[PDB]
Amino acid sequence: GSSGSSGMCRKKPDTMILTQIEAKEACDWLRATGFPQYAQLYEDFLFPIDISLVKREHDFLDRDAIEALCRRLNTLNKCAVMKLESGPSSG
């Protein structure tokens with residue numbers, strides 16, 4: 001395992017708060033849905049996470065259940081890396 005060397009980050013005036021909302025929503029759900037582990041990962045600045053994995057491992061779930069679960073993970077996969085690049089989503 002590891003002790004904890006996540007690292008450090010910078011703070012720049014740009015979509016700093018906005019992201020907080022988009023993320024908070026996803027996280028709150030991850031824990032307010034049944035997966036208290038998916039809401040803790042992001043909290044530890046672990047994201048983005050292996051989306052394709054959450055599916056392969058949870059292949060048992062149904063298409064709807066999976067899609068819904070992913071709809072949250074993805075939203076974070078970008079809200080946790082957006083730092084690198086804004087991310088022009090059709091704009």
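Heads up, residue numbers simply count up from 1 along the chain you see.
So this one's solution NMR, going by the header.
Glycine is treated like the rest: Cβ placed from N, Cα and C.
A C-beta separation below 8 Å, combined with a sequence spacing of at least six in one chain, links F45 (mutagenesis position) to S6, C9, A80. According to Swiss-Prot, the mutagenesis experiment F45 to G (Swiss-Prot position 475) carries the following note: Abolishes interaction with EF1A1.
Here the residue is the original one, but Swiss-Prot notes a mutagenesis experiment at this spot, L46 to G (Swiss-Prot position 476): Abolishes interaction with EF1A1. Just so you know, the Cβ of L46 (mutagenesis position) picks up 12 other Cβ atoms within 10 Å once every protein chain is counted.
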